[PDB]
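J.: Could you have a look at this structure, given as structure tokens, before my questions?
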Amino acid sequence: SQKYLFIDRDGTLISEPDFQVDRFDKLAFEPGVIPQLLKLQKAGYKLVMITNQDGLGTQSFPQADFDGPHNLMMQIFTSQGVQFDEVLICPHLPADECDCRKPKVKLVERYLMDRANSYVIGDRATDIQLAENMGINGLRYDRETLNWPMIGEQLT
Amino acid sequence: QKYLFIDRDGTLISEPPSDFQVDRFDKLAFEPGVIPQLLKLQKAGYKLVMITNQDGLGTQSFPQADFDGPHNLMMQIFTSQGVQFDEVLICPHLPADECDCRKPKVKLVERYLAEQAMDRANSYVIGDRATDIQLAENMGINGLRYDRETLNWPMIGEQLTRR
Ligand SMILES: [Ca+2]
Ligand SMILES: [Ca+2]
Ligand SMILES: [Ca+2]
Ligand SMILES: [Zn+2]
Ligand SMILES: [Zn+2]
């Protein structure tokens, strides 16, 4: 029974801008995310990224626009020793009414792990609802009030 | 006070082998472990100073705007992760400019060379080229020649916190 952290991307690992990181100059890391995720890995947590990317692939959010910043974000995490077991993406618009948009559990169905010691960490109510739907704990990330240093201390 | 004077290109981030300049985001790549290891060094009491030769920066050969995107992102990553450079010292000159500030000349770091400005015995230049090592000699401090395999960030982190 592995301990997992299911971590939101936009607004949680990196800053959330039109709400899409579609340019290199819109990429910024959240404070302390690297050293704290390293700390959490050391304590035995495995990391899984799970993200809604509204309209990824469309005129308003071309795949290539997402790829640049995302791949770089991944370069930085990986070179610093932070590893994500999977990066799980829902590219759909809300109007699409798809199977995979958080807080639906589709993307994570295979994990449904040590439930008592697993968490979804994200900055929206839907991340917390995903945790409920998965039967695990939820941590509502907030840069000011419940941030990476706080989570790193709490969970270790 | 112990200081680490650290090169950028090839040391904190990789050096593009074509023109040796990070002038696009697709040419930006962090060296392994640089973030946790600089945090470790800071926690042991080191202050950090960046010192970099950026040949032709601010001219058509390397436009300021082109340097800024990747450099500012790099700095944002460092700052947001808790890595603080006291100063970022830049020589923008071409070798043929014969300027006063190009490493291994000491002009950029002259303030650190004042009588009681730093602990010379326990301060280092860290860089991947002979000019960084010569800078150290000219400053009267130690030099570490960065090598991704044989003298890397984890090794430096360990070596400089040894007691
Ligand atoms: Ca979010
Ligand atoms: Ca260099
Ligand atoms: Ca260079
Ligand atoms: Zn979907
Ligand atoms: Zn110069």
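Here chain B follows Swiss-Prot, giving residues 3-165 in order.
When the header is checked for method, it gives X-ray crystallography, 1.8 Å.
In case you wondered, yes, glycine gets a Cβ from its N, Cα and C as well.
Straight from Swiss-Prot, here's the annotation block:
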ACT_SITE  B:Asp9  active site, nucleophile
ACT_SITE  B:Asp11  active site, proton donor
BINDING   B:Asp9, B:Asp11, B:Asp130  Mg(2+) binding site
BINDING   B:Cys93, B:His95, B:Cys101, B:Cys103  Zn(2+) binding site
MUTAGEN   B:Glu17 to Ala  Severe decrease in histidinol-phosphate phosphatase activity in presence of low magnesium concentration. At higher magnesium concentration (5mM), no effect on activity
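Neighbours and distances for these, please.
T.: Other C-beta atoms found within 10 angstroms of the C-beta of B:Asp9 (active site, nucleophile) number 22, with every protein chain shown included.
Mapped onto three states, the DSSP output places B:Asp11 (active site, proton donor) in strand. Around the Cβ of B:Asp11 (active site, proton donor), the number of neighbouring Cβ atoms within 10 Å comes to 19.
Within the same chain, the residues at least 6 positions away from B:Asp130 (Mg(2+) binding site) whose Cβ sits under 8 Å from its Cβ are B:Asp9, B:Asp11, B:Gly12, B:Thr13, B:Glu17, B:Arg147, B:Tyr148, B:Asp149, listed in sequence order. Mapped onto three states, the DSSP output places B:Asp130 (Mg(2+) binding site) in coil.
Cβ environment of B:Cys101 (Zn(2+) binding site): B:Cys93, B:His95, B:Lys107 lie under 8 Å away, each six or more residues apart in the same chain.
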J.: Out of the recorded positions I have (B:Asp9, B:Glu17, B:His95, B:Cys103, B:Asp130), which ones have their Cβ sitting under 6 Å from ligand 5?
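T.: With ligand 5 as the reference and 6 Å as the Cβ limit, the list reads B:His95, B:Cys103.
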J.: Which residues of the same chain, at least 6 positions away in sequence, have a Cβ lying under 8 Å from the Cβ of B:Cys103 (Zn(2+) binding site)?
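T.: The list for B:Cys103 (Zn(2+) binding site) reads B:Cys93, B:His95, B:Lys109, B:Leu110, given in order along the sequence.
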J.: Among the recorded positions B:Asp9, B:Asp11, B:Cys103, which have a Cβ atom lying under 6 Å from any atom of ligand 2?
T.: B:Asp9, B:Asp11
J.: Taking the centroid of the Cβ atoms of B:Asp9, B:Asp11, B:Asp130 as the Mg(2+) site, which other residues of that chain lie with their Cβ within 8 Å of it, listed in sequence order?
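T.: These residues sit around the Mg(2+) site: B:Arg10, B:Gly12, B:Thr13, B:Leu14, B:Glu17, B:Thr54, B:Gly129, B:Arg131, B:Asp134, B:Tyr148.
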J.: When DSSP is mapped onto helix/strand/coil, what comes out for B:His95 (Zn(2+) binding site)?
T.: coil
